[PDB]
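Worksheet: the structure to be examined is printed underneath.
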Protein chains: 2
Amino acid sequence: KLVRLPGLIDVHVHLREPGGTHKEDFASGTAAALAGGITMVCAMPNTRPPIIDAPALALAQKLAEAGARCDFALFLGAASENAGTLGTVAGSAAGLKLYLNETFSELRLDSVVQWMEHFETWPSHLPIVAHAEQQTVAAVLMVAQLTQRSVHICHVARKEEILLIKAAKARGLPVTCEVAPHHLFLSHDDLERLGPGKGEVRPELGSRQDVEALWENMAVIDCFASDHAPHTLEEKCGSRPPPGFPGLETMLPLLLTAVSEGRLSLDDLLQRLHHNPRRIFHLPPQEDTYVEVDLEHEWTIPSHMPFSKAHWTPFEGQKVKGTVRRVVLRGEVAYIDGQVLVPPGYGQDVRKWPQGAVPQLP
Amino acid sequence: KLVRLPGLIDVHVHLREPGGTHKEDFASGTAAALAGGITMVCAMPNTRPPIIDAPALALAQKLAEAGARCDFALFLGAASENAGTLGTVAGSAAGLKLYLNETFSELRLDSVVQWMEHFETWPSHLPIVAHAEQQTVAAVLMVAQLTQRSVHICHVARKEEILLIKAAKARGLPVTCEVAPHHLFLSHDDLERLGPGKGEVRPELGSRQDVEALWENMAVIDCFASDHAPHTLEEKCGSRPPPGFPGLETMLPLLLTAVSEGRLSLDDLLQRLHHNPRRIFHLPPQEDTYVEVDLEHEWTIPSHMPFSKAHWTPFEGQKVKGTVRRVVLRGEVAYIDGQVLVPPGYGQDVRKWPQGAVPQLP
Ligand SMILES: NC(=O)N[C@@H](CC(=O)O)C(=O)O
Ligand SMILES: NC(=O)N[C@@H](CC(=O)O)C(=O)O
Ligand SMILES: [Zn+2]
Ligand SMILES: [Zn+2]
Ligand SMILES: [Zn+2]
Ligand SMILES: [Zn+2]
Ligand SMILES: [Zn+2]
Ligand SMILES: [Zn+2]
Ligand SMILES: [Zn+2]
Ligand SMILES: [Zn+2]
């Protein structure tokens, strides 16, 4: 007996095209999404070239329309030079992404004044998301208040961060957040097995107390999002390991395992992988789109999942219960039992759909 | 320049059919919905016969399928005799409605033990909503905790209630709520004009401080819902006035006026009349469905709106800015500039759509 889920949405993925296609491309990363029960992805802008201007966005749109197998929206990235220049193209993006800490990105921002300039110039009705760790969460919240608008915090990883966000929500402030599976299912206790190269990720793996705090504060977590961040094993284990884990293919199995154990409900999961992504990013419905899962199937995560070009996973050896059996996307069988059945280019840019524009006052 | 909104959802309406069709019927009440920019309604069970058993639900379903012009879901009502009897039909309903205070209903419940029995027997994945005023909010929240599940509070009207819910949300409890337009836009100050018969409503009109508290605590309000509760003028002004206001045709114009004044954003409105109704009640998308509004049109609410058989309104004389110009429902023009263009029976029971079933574990 299979359970029918709606089309799940991952608001934080790295698909590496353009410029990093040995790590992943639209075709492989969206194959990984479908096999993970994800029918729509929002792709981050820290590509090569980075998606920080209209020409780069135009290139990325065509690459995605030609390669993606599931539907998508593309983020724009904030830079030290582009505030006030994105107004014509802003509504065509998923949102604007700010990189406020050190990670796998060249998109620095040297001053909180540059953050303020982005919050002041980006259209006020369109999403802003931030990589903002520890005190940076409080700092970007201050900027959001000074400019009288909302902010969404990416990959919340620490007790410190979730409690800060909790306090802000208690004061009625417009902040939402997401949490990635590795910050719920891995911790410092896994660093010995992973080793120092594989274990590199930003935000770093937290303590057991960090993990426990995120679970205890599930009500504060608006979304789950993988932060699928593929790099090859050679890169992860070489002389300058880049931070990040692949995660599209493992996210839903890990979370289904937790549902089966009573750690959260099926509804809690569907709020965080479907309804709340829709409402925070004003992402449209996908007609005739659903995911069939088998909640009884027990299996062990292998050394690499089938699709991501990362060809490794930090969750190797974990026992899970729940698997994706079938995905239907806009009336076509997209995935069955390990076979992707829609070609590169089947996926579409949801921001071009009439129902995918973010509503605004004239 | 018109603004395109998604199809709005009203999770709390009284359509009076069966048994009260001089006040409203499915055809007139859903005409009123469309003219108010509402494309899906959830109809309360305090009809004659009340929708408290499978035969009554079967009757109501056929009446709604034949009369409704927009899409709908039907609530079941809790009674003193039906706990544990609704399991076969529960998933076909919008949810289960508990009447916990005195109002226009015969659906009493004499004991909190009966509340507990409903919370214990109703399927745990399906919505429960309550008419629960003042301390009754705290009491039903206690029952929800004892039985380890969620509850949604209907028509929150008082500072006392919104602050209680706020405290519960700060403790991570699974409670949501809605607010009706008359508790945002009318107060004790309007009782002299309305008079004692027209002014009868449950919850009663609040003080200026109650109204101010709901506005100040907008972040706590998950949904707007009209509690469209039509009665004729003769009934409202006769010897035993029933409580309730019609409200489908005035809700969106009143709220658009508030958006235009900067009291809440367009997004705040769309969360509360579209995204949050969807996610709390697991209501499906409506394909090719949207509402076009004119935000500049100023007008004064007349003594009765065109469609509701109530043929009166408590908002008469209020100046509003914003009007519904066009509604498209599932690819057909449903409403233009005062003309309803879909017949009775165009609307469908969204719980019968494959995408309209509430997901559950096997
Ligand atoms: N999280 C990571 O460790 N790496 C991400 C970037 C990010 O989300 O910061 C990547 O793109 O590799
Ligand atoms: N609110 C009212 O005053 N009346 C409503 C019932 C209700 O929502 O309690 C009605 O059905 O007339
Ligand atoms: Zn990041
Ligand atoms: Zn993110
Ligand atoms: Zn990232
Ligand atoms: Zn939206
Ligand atoms: Zn009521
Ligand atoms: Zn209600
Ligand atoms: Zn009611
Ligand atoms: Zn749902």
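Residue numbering for chain A follows Swiss-Prot; the residues present correspond to positions 1460-1821, in that order.
Technique stated in the header: X-ray crystallography, 1.1 Å.
Including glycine, each Cβ sits where the backbone N, Cα and C put it.
Residues or ranges marked as Zn(2+) 1 binding site by Swiss-Prot: A:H1471, A:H1473, A:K1556, A:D1686. Listed in sequence order, the residues of the same chain lying 6 or more apart from A:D1686 (Zn(2+) 1 binding site) and placing their CB within less than 8 Å of its CB are A:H1471, A:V1472, A:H1473, A:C1613, A:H1614, A:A1639, A:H1641, A:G1703, A:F1704, A:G1706. The secondary structure of A:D1686 (Zn(2+) 1 binding site), as reduced to three states from DSSP, is coil rather than helix or strand.
Positions annotated as Zn(2+) 2 binding site by Swiss-Prot: A:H1471, A:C1613, A:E1637. Residues within less than 8 Å, Cβ to Cβ, of A:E1637 (Zn(2+) 2 binding site) and separated from it by at least 6 positions along the same chain comprise A:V1470, A:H1471, A:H1611, A:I1612, A:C1613, A:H1614, A:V1615, A:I1680, A:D1681, A:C1682, A:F1683, A:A1684, A:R1731.
Around A:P1702 ((S)-dihydroorotate binding site), taking its Cβ as the centre, 17 other Cβ atoms fall within 10 Å, counting all chains. Under the three-state DSSP scheme, A:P1702 ((S)-dihydroorotate binding site) falls in the coil class. Per Swiss-Prot, (S)-dihydroorotate binding site is recorded for A:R1475, A:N1505, A:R1661, A:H1690, A:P1702.
Under the heading Zn(2+) 3 binding site, Swiss-Prot lists A:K1556, A:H1590, A:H1614. The Cβ of A:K1556 (Zn(2+) 1 binding site) has A:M1503, A:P1504, A:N1505, A:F1534, A:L1535, A:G1536, A:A1537, A:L1566, A:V1588, A:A1589, A:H1590, A:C1613 as same-chain neighbours under 8 Å, each 6 or more residues away in sequence.
Under its mutagenesis annotations, Swiss-Prot gives A:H1471 to A the following note: No zinc-binding and no catalytic activity.
The annotation that Swiss-Prot gives for the mutagenesis experiment A:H1471 to N reads: Abolishes dihydroorotase activity. Reduced to three states, the DSSP call for A:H1471 (mutagenesis position) is strand.
Here the residue is the original one, but Swiss-Prot notes a mutagenesis experiment at this spot, A:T1562 to A: Abolishes dihydroorotase activity. Shown in sequence order, A:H1590, A:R1661, A:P1702 are the residues of the chain, 6+ apart in sequence, with a C-beta less than 8 angstroms from the C-beta of A:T1562 (mutagenesis position).
The note that Swiss-Prot attaches to the published mutagenesis A:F1563 to A is: Abolishes dihydroorotase activity. Reduced to three states, the DSSP call for A:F1563 (mutagenesis position) is coil. Residues within less than 8 Å, Cβ to Cβ, of A:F1563 (mutagenesis position) and separated from it by at least 6 positions along the same chain comprise A:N1505, A:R1661, A:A1688, A:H1690, A:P1701, A:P1702, A:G1703.
In three-state terms derived from DSSP, A:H1642 (mutagenesis position) belongs to a helical segment. Taking Cβ-Cβ distances under 8 Å and a sequence gap of 6 or more within the same chain, the neighbours of A:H1642 (mutagenesis position) are A:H1614, A:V1615, A:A1616, A:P1662, A:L1664, A:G1665, A:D1669, A:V1670, A:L1673. The mutagenesis experiment A:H1642 to N is recorded by Swiss-Prot, whose note states: 11.5% of wild-type catalytic activity.
According to Swiss-Prot, the mutagenesis experiment A:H1690 to N carries this note: 3% of wild-type catalytic activity.
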Checklist entry - So around the Zn(2+) 3 site, A:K1556, A:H1590, A:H1614 aside, which residues have their CB within 8 A of the centroid of those CB atoms? => result A:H1471, A:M1503, A:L1557, A:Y1558, A:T1562, A:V1588, A:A1589, A:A1591, A:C1613, A:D1686
Checklist outcome for this item: For Zn(2+) 2, residues beyond A:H1471, A:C1613, A:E1637 with C-beta within 8 angstroms of the site's Cβ centre include exactly A:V1470, A:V1588, A:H1611, A:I1612, A:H1614, A:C1636, A:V1638, A:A1639, A:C1682, A:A1684, A:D1686
Checklist outcome for this item: Among A:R1475, A:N1505, A:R1661, A:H1690, A:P1702, which the record lists as binding (S)-dihydroorotate, the farthest-apart pair of C-alpha atoms sits at a distance in angstrom of 17
Checklist outcome for this item: If you rank the recorded positions A:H1471, A:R1475, A:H1614, A:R1661 by how many other Cβ atoms lie within 10 Å of their Cβ, the lowest count goes to A:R1661
Checklist outcome for this item: Out of the recorded positions A:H1473, A:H1690, the residue with the smallest number of other Cβ atoms within 10 Å is A:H1473
Item to check | Among A:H1471, A:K1556, A:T1562, A:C1613, A:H1690, A:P1702, the recorded positions whose C-beta sits under 6 Å from ligand 4 | outcome: A:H1471, A:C1613
